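S.K.: This is the structure I have questions about; it appears just below.
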Amino acid sequence: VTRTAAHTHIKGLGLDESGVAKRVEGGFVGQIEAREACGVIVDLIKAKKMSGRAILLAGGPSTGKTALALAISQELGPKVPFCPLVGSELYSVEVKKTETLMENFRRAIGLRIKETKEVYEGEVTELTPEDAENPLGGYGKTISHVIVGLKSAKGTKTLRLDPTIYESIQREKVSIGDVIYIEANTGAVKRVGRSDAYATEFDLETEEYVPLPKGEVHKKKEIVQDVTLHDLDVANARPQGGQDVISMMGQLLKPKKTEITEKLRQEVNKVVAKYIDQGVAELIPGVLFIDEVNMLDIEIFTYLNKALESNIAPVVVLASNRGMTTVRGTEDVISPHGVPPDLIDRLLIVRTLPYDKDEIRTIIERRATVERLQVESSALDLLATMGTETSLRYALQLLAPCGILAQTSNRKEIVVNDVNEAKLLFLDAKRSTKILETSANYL
Amino acid sequence: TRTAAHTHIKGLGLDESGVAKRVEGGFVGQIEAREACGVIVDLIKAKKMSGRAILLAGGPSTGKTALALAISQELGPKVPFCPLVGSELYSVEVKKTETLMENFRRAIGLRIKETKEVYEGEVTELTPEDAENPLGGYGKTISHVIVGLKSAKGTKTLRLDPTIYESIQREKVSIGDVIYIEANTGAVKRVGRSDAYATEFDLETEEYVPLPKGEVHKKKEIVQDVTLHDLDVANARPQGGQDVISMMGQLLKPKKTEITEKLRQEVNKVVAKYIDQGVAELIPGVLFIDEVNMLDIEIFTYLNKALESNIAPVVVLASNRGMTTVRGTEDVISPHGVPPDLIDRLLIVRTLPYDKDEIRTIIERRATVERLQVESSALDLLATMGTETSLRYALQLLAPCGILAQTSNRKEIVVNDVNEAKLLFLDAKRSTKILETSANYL
Amino acid sequence: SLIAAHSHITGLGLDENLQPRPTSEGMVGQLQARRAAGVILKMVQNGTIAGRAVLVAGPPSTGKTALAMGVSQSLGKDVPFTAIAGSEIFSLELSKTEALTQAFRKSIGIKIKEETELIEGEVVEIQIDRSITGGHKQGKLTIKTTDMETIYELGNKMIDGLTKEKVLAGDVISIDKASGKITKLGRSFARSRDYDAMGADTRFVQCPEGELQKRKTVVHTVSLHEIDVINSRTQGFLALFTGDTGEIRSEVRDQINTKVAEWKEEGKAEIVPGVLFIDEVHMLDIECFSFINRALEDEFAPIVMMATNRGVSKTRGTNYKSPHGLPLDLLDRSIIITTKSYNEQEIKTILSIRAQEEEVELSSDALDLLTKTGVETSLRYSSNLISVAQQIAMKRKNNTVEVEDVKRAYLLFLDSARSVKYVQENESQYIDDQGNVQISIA
Amino acid sequence: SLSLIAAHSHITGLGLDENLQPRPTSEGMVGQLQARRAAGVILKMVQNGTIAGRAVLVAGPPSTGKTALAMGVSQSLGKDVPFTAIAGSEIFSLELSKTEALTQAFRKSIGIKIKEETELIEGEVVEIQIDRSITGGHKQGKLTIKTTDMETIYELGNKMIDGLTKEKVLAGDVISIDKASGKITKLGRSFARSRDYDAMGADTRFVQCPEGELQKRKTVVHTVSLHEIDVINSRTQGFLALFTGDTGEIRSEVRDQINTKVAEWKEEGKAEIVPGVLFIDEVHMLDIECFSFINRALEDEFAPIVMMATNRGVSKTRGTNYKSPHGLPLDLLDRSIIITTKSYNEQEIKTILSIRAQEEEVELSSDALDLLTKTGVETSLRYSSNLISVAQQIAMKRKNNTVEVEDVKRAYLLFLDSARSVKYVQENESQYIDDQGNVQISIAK
Amino acid sequence: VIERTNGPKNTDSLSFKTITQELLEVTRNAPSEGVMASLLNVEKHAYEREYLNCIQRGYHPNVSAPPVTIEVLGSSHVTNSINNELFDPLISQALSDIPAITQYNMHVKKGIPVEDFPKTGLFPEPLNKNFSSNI
Ligand SMILES: Nc1ncnc2c1ncn2[C@@H]1O[C@H](COP(=O)(O)OP(=O)(O)O)[C@@H](O)[C@H]1O
Ligand SMILES: Nc1ncnc2c1ncn2[C@@H]1O[C@H](COP(=O)(O)OP(=O)(O)O)[C@@H](O)[C@H]1O
Ligand SMILES: Nc1ncnc2c1ncn2[C@@H]1O[C@H](COP(=O)(O)OP(=O)(O)O)[C@@H](O)[C@H]1O
Ligand SMILES: Nc1ncnc2c1ncn2[C@@H]1O[C@H](COP(=O)(O)OP(=O)(O)O)[C@@H](O)[C@H]1O
C-alpha cells in the first residue's frame, strides 16, 4: 500500500506550546533535551532575523541525528527551503568545491514574487505575411511583417507581428485553427492544441482538442512564484529564454557548471532588494543540512569560516559521529568530531545520547506498527534483548524477514521460531567478524 | 622488403592430429608451449566458448610475443586480433574501464551478406514526360520519367517514378554522365562524365570515369565484415543530420565518450535477431594484452567482472615478472604481478629458455631471412657470444656485421667483422661494468 | 549467445515453502544462502519496503556471483537488475556521488499505461503537399477497409513515415497512433502496370474487414534515470546512448520525484523497484560509503546487494583495517549472508553440470580424476580443464574424454601453485621487485 | 635569415671517409673516432632502409658530444628524410596520453614519397566571355588570358564557370589553372591596376604579372608522414589539427586502414616508403609505462630507428622504487646496442675551442687560447666556450680587435663557474635559504 | 557550419573514406527490412518501442532570463553592433524557415533559383510536442 524506508514514522519534534517535549509523541521516543534544543532552533529559523548561525549534532552511531534534522524539516513546513547534503557531494570534477559550497549556500534562500504577465491568447484564424523588396539584399530578413488574426470568447483582435516574434511562432509549428498562447514578457509562444470548433476524428497525430479561451485576447494576470537565489544565479549565468541568437544557442549546448563571479551575485542581490523595496517580494531563509561532516577537508572548512560571516547565509546544521579524529587533508592535528577548533568556536554543539532497553523495545514496537505487522509479546521481548545485545538497527532490519518467514508458514503473527530462523539465516557484524577471525583463506 | 624482429614465424608448425616437430614455421624448440597454443587455436576455431583467459609466463627473450603472433597467423586474416599493451589503457579522455570494454568489443567480428540490384552506365536520354490531364496552377505535371542507359555490350531504357526527377535535378545529372541506380531506394547518384566526353574543353575540374563493364542490370552478392565496436560507434554517433549540433560536432575534435550498457544491449539483440534469420554469423577473436603487469588492481577487478560476460572473446596475456608487488597496492606479493583472483580464472602456459644449438639455429634463421651470408666460424663465434651475453644482442648485431662486410667490398661475414662489431657496440653487462668503475657521472 | 561462466543457472531452485532442493535449476549445495536469497527475492517481489542493504561474503570460488545470477534469473522481466563492479564508479567525467546516484536511479522502474488507436486498412489515395525547399509538409490520406472509407490528415512525422518504406496506393498498412509506427503488411491489389525501378515484391495479403479504428491499452516500463536524462536538456535521448549526461542538477531530480508521485496519484503510473548488485564492493573509497549511508535512507531506493571476498583488509581512502574492507557504519545498516566451502560431492555435481552445459561427454574415471584435482587445486581450474580435454579428445578423433586427455591437459597447463613453485625454483630468470634479472645462461 | 649562432652550429655532418673511417678533424667534428664510426654504421643502416625497429643508446658523461653526434647524424642524413628530435619531458601532456604522444612521435618519423605532374597556366585575365544556352543546361566560356609576352584564347567548361564564380575574378587578377588537375587559384591583383580603385580593401594583394611562357610544365615531389595522413583522415577538416595540435587520441582502426592502403600504394607503384630516425634526447625521464610501450612498439614493420641519449649513472627509474643502469629497465636495455663516449684531453679541448672561436667570428691570441685550454681542463668545456664570447665583448669595449690574456682574466674574475659558487655558498650559508627555510637577513648580531 | 556545402574532391588524393563513413553513407536513404539499415537504426527502434512520442514533461526551469544588456550612453555605433550581434540575420535565418507562399513568390515571381536561397531549417526538433516549450 505504502512504501517505508528507515524513516516516515516521524512526523515532527512533538512538543507542546511551552516547548516541553513529551516522552513519546510525534514518532519520537526519548532524547528530550535534543528535541527541545531543536525546537529552540526551529523558533530561531522561523524568526527570520539571523544569518549565518550553525549547530552541530554530536553522538554515537544509531542514536537519532539524521532523524532530528528530518524532524526539523517536517516541523518547518514545505514553504521554507531545505537542502540536504552529504559531505562527499562537494567534490565535483566540473568545478571546484568552493563554488559548490557557495552554490548550496545560495540554494537555501527562498523568495516569493508576485509576477504580472501580459498575455495575448486566442484561436488563430488568419496567418498572412508580406515580403520585403529585396530578399537577397544580405541585410534584413526575408519577410517584414506577419498579420495574425486571433479570436477568443466574446472578442477578436488582429496583430501585426514582428519577424522576431514570428520565429518563435513558426518554431512552434502553428497553423490556421490552432489555439495559441503568447507571453509578452519573454516572447515565448505555447501552442495549446487544435480548436474543437472543427472536426475531431480526422487526425493522425494524437493531438489535444481545447475550447476557446474565455475573456478578451489581451490580458493581464498576477502569478505567485517560488524562486531561490541560486535559480536566478544560474539563469543569468547561462541565459536561455530570450529570442536572440545567444539565448537560442544556449539551449542547444551541453550545460556545464561554471565559477559564478561575485559581481553577478551583487547585481542579483541589488535587483532582489529593489523587488523587496517595491513590495512585491518576500524573503524566506532556509536550512542547509550537511550530514557526515567529517568527510570535508581543511580547505572547505576554511572557506566555510568565511562563508558563515556573510549577511545572506542561512542556518547550517551539521552532524558527525567521531570522537577524536584527525581532520582530512592534514597530518597531525587532532580535533573533536573531526571539526577544526576555529570552526568549533563558531558552533553550538547539541549532544545526543544512546538509548535503553525499554526505549529500544518501544521503538521496535512502533516500527512494527508502521510496517503493518503483528508481533507476539515474547517475540517482541526477544527482539528487544537482541537489540540490546547486538544493535538497534540489526533488530530493526530483522522484522521484515521475520514477516516473510511468518507469511510462508501461512500465519499472520510473528512468533519465536521465525525470530530464531532469521537469527540463523542472517548474521550481524560481530558474528561475521568472529567468523573472519577463525577463517582459512581470508573469508 | 622490411623485417623487424619477427616475420620469420609462419604459423605454429604443427602437423595435423599431432604435435610440433623441431624446426618448422620459423620456430626452434618450445614444443610444449607450441602444442598448448595449438590446442588454444583449435578451441578458438571451435567457436563455442566465451571469456577464456590464457597467461603465458617465462623469462625475457623466450618467445611469448612470437607465440601470440603465431596464434594470430594460424587463425587467419578474417578472425579479429587486437594487439595491446598494458600501458595503453590509461587515457586522459575517458576512464580505463571504458577503454578495456572498447578493446573487448573490438575483438568480435560479424559477417553480413547482401544482394544488390544495380542499374548503371552512361545516360543516353532523359525525358520527363507530362501527363494527359494537367492540373491548374502548376507547371509540367510529370506522370513518369523515361531514362536511357548505355553501358558496355548493352543498353536499356527505363520507365521511372516521377519523384526521382527531383533527385535527378538535385544531383545535377545531365547527358553524358555515368550514374548508379539501385532498385528499391531510388536515390540516383552520379559518379562523373564518361572518358569519351573529355576532349571538348581545354579546362574542366571534373574527372572522367571510364564506361563501366557488364550489362545495365546485374545482381552482385556482397559480403561485409564489421566488428561489434564498429556497430557501437556507428549507432552512438548520429547520422548526417540537418541540425546545428551534428554539423558542429563533425567539424570539432572527436572526443571519446562513455558508451552505455543499453546501446550495447540493443546492438546485441538486433545482431542476435539477424543471426537467427540466417543472414549474419559471429566470428569471435583474440584480445592480446602484452605486458599485463602494468595494470593496476582496478583494471584487474573490472577484468574479473568482464570475463564472466556472454559475449567476451578469448584473452591472451604475457608477463615476465616473478614474485612482484601488484601495482596500485603496497603489500600484495603475487606471482607474475597478477592478483590471485585473476590467476584463479585462467590457465598458465610455461615457456623455457634455450641452449647453445637452438641459439645457433635461431641466429642462422634470422641471418638467412635478412639475406645475409655468414661463415661457419663466424656463426660459431656469434653463437658463443649470444650464449655468453644475450640472444637479442647476437640477433641485433647481425646488421652492423653486414654493413662492415659491405664496406670492405665482400658478400660474406667473417670473424674480423664480428670482432669489430663487438668492439664498436656494447651490451648491457659491459656498460654496467664501465658505469660501476667510473665516478664522472657516467 | 555463447556459453558463459554462469550460463547453466536458471533460477534459484526453491519450492513453495522457500526450501531449497539439493540439485535443481543448476544450483547445488549452499542451502542456507539459497534460502536467504529466496527470502530477499520475496522481499523484492513484495515491493513494500525500500533501502535494505544485503551483503554476501565468503571465500573465493564459493558461489556468490552465482547466487546473484540466480536471484536475477528468478526475478524475471520488467524488473530492473543493475549489475555493476566496484571500479566503474571512478570516472573522469562524473563525480563518485553522481555515478552512484545514477546507478541507484537505474534500478527503479516506472510502468506507464497509455491509450492508443490502431488503424489497419488498404491505401487508396495519397496526397502530399510540400514547399519548394521541402521543409513544410502536409497532406491527406484516404484509407479504406471492406466496409468503411475515411480521409485522414497527415503531419510531418506521418509523411516521413510514409516516404520511408514507400507505400504505393494499394498496400495494406498498420498505423499505431500513440507510437507513430507505420508497418507495411503487403500488397492486395497486385497491379500489372508498374515502373521498372523498385522491386515491389511484397507478399499477397487480403484487405482487412470490419472496424477501421480500434482502441487499445498498452504499458511500458521506463527507468527513473531515463526520465532524468530525457528531461535534463534538449537532446537527452541521444545522451541515453552516448552517455554524455554530465552532472544532472538536483532541481531536475526533485521535480521528477514530484511528477512521479503525481502520476502514481492519478493512476497513470506505478512504481516497480528493483535490485542493484555491486560486485567487488571493497574497491570503493570511504566517500562512496559515506554517500551510500545516506542514499539508503530515501524512499526511492532499491534493494542493494553487495558481494565481497576480503577478510580483515584495509579500507580504501583511509589508513586502518576493517572487516570485509567496509567501515562499521555500513556494516551496522546491512544484513550479512555467509557462504561456505564445498565437499567433494558438490564439486563432482558442479563438474557434471558444467560438462553437461558445454556438451562434453565424460567417462566416470575422468570425472573422478577431475573431482580429485578440483579438491586439491581450485574448482575453477578443473572447470576450465574440461573444454581443453575436449579439444584434445577430437585431436585423437574420439568424442569421449578419457583419463589420458585429462592427464595431457593437466600436463600442458599449470595451476597457481605449480607456477609459484617454478618461479621460486628459477627466481634468477624472472624480473623481481628490484628489477634484477639474469638473461645470459653462461 | 632567421638563424643565429647556436650552441653547436659548426657541425655539418660526420667527418667520415668513403670507407667509414673518421678523419681526426673534418666537418666540424674533433675526436671521438669510435662513436663516429658507430654513427656512420647507423647512418648506413638508415640509408639502406631494409631494417626496421632498431634502438641504439648513446651513453656518456655530460659535456661529451652525444647531442653533437645526433646533430651530426641529422646533418649528414640530408633533406627530405624525417628526423624527429624530442626531449623526454615533452610527452607528459594534458590532452593526450603518453602512449598516444609516443605513437604520434613514432609515426612522425616515417614518410612516403609521392611524385605528381603539373601543367600551370599562370597569367593575368584580360576579359572573360560567358555563353549561355537557351535551355541553360550548359555554360560555355571564352577566356582571354595573357602574360607579358603573349596571349591566347581558351574554351571553358561549366565547372570552370562555377569555380570562377567563387573567388571571383575582375579582369586583371592573376590566376593559375592546371590542365589535367584543373586546380583554380587567385594569386591577387596585377601591379598595372594598382592606381585604379583608390583604396585596396580587405583580402586583396598586389602581385607582379608573370613573364615568359604562359603554359609551364613542372614535376614536384611530396613527402608525407603517416601521422599527417592519420590527422587528415581523422576529421572533416583536419589540417587545422595538423597546425594547432588538437588531434586528441586518434583511433586504431584508421591507423590499420592507413597502413593497409600504404602497403597497397607501395604494391601498385604510386608511392615509395622513406624511413627515418627518431631521436629522444634525455630519455631518463620517461615512465615505466612508456618503456613498456617502447618495448612493444619497436617490433612493428612501420617503425623508425630510435636514437636515445642519456647521461645518468646507476639511478632510479621514474615511476618505480629501484635503481637501474642509465635509468632504464633491463628488458629495454636487452633490445638495444650501446654506443659509449669518452672524455676529452687537452688537445681536443683546444681544437674544439679554436673551432668554436672560428665559428663565433672571434680572433684569439695563442696565449689566450692556451689560458682558455687550461681553464677547460680544470673546469668544464662549456665554461670556456662562454668565456670566449664574453671576452670578445670585453675586448671590444677596450677598443681592441683581438682577445688577449687580460680580457680572459677579467672574464674569469667577473663570471663564476660551479666550484667557486659552491665554495662561496658553503662559506656563507647563513645568508642563503637552506632546506629548512632558515636565513639570517641582518648583518649585525 | 552554415555555409558549408558538399563539394566534390578529386580521386587522386590521400584522403579516402573510412569504414565508418561508408557505414554512414549506406543508411542515408536505405528502406526498412534491410539488414544494414536495421543494424544502424538502434535509436529509432528504441524510440518507437518505448512509446516516447506520447510522453509528458516533468521538468520546467524556474527562472528564464535574457542575456545581460551592455549600454554606452551617447553612442549609436554600439547599439548597431549589439543589434547585429544579438539578431544576426544569417544565424536567425539558419535557425528558422521561410513561409511557403514567400518561397513561391521569390522562386516564381522573382526568378530567384533554389540554390540562391538562404540556409533555413537547422533548428533541432524536440522529442515531443510537449517538449517544445516551458509553459
Ligand atoms: N528517538 C527515536 N525514536 C524512534 N526512532 C529512532 C529514534 N532515534 C533513532 N531512531 C531510528 O534509528 C535509526 C538511526 O538513526 P539516524 O539518525 O538515521 O542514524 P544515526 O543516529 O546513526 O545518525 C533511524 O532509522 C531512526 O528511525
Ligand atoms: N622458438 C623460437 N624460434 C625462433 N625465434 C625465436 C623463438 N623464440 C624467440 N625467438 C625470437 O626472440 C625474439 C624476442 O622474443 P620475444 O617474443 O620478444 O620474447 P619476450 O616477449 O619473452 O621478450 C623474437 O624476435 C623472436 O624472433
Ligand atoms: N551452487 C552452485 N551452482 C552453480 N555453480 C556454482 C555453484 N557454486 C559455485 N559455482 C561456480 O563457482 C563459481 C563461483 O564464483 P563466483 O560466481 O565469482 O562467486 P564467489 O566469488 O562468491 O565464489 C562460479 O563460476 C560458479 O559457476
Ligand atoms: N666531437 C666534437 N666536436 C665538436 N664539438 C663538440 C664535440 N663534442 C662536443 N662538442 C661541443 O660541446 C658542447 C656541449 O656538448 P654536448 O653535445 O652538449 O654534450 P652532451 O652530449 O653531454 O650533452 C656542444 O656545444 C658541442 O658543440
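The numbering of chain D matches Swiss-Prot: 16-460, in order.
Using the three backbone atoms N, Cα and C, a Cβ is placed for every residue, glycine included.
Copying in the features that Swiss-Prot gives for the protein in this structure:
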type	residues	note
BINDING	D:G75, D:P76, D:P77, D:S78, D:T79, D:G80, D:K81, D:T82	ATP binding site
MUTAGEN	D:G80 to A	Growth defect at 37 degrees Celsius
MUTAGEN	D:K81 to R	Growth defect at 37 degrees Celsius
MUTAGEN	D:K81 to A	Defect in snoRNA accumulation. Growth defect at 37 degrees Celsius
S.K.: By the criterion CB under 8 A from chain E, which of the binding-site residues D:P76, D:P77, D:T79, D:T82 would you report?
M.R.: none
S.K.: Within the same chain, and leaving aside D:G75, D:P76, D:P77, D:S78, D:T79, D:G80, D:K81, D:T82, name every residue whose CB is within 8 angstroms of the centroid of the CB atoms belonging to the recorded ATP site, in sequence order.
M.R.: D:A83, D:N326, D:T356
S.K.: Using a 10 Å radius around its CB, how many other CB atoms surround D:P77 (ATP binding site)?
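M.R.: I count 14 other Cβ atoms within 10 Å of it.
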S.K.: If we count other C-beta atoms within 10 Å, could you say which of the recorded positions D:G75, D:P76, D:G80 has the fewest?
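M.R.: Lowest Cβ count within 10 Å among the recorded positions (D:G75, D:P76, D:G80) is D:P76.
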S.K.: Which of D:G75, D:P77, D:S78, D:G80 (recorded positions) reach within a Cβ distance of under 8 Å of chain B?
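M.R.: The recorded positions close to chain B are D:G75, D:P77.
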S.K.: Which recorded positions from the list D:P76, D:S78, D:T79, D:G80, D:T82 come close to ligand 4, meaning a Cβ under 6 Å from one of its atoms?
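M.R.: Within range of ligand 4: D:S78, D:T79, D:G80, D:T82.
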S.K.: Just to verify a number: CA distance, D:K81 (mutagenesis position) to D:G75 (ATP binding site), in angstrom, no decimals.
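M.R.: About 7 Å separate the Cα atoms of these two residues.
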S.K.: With every protein chain in view, how many other Cβ atoms are within 10 Å of the Cβ of D:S78 (ATP binding site)?
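M.R.: Excluding its own Cβ, the number within 10 Å is 17.
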S.K.: Measure from the Cβ of D:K81 (mutagenesis position) and count the other Cβ atoms within 10 Å, all protein chains considered.
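M.R.: If we count other Cβ atoms within 10 Å of D:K81 (mutagenesis position), we arrive at 26.
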S.K.: These are the binding-site residues: D:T79, D:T82. Which one scores highest on other Cβ atoms within 10 Å?
M.R.: D:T79
S.K.: When DSSP states are folded down to helix, strand and coil, where does D:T79 (ATP binding site) land?
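M.R.: Once the DSSP labels are grouped into three classes, D:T79 (ATP binding site) ends up as coil.
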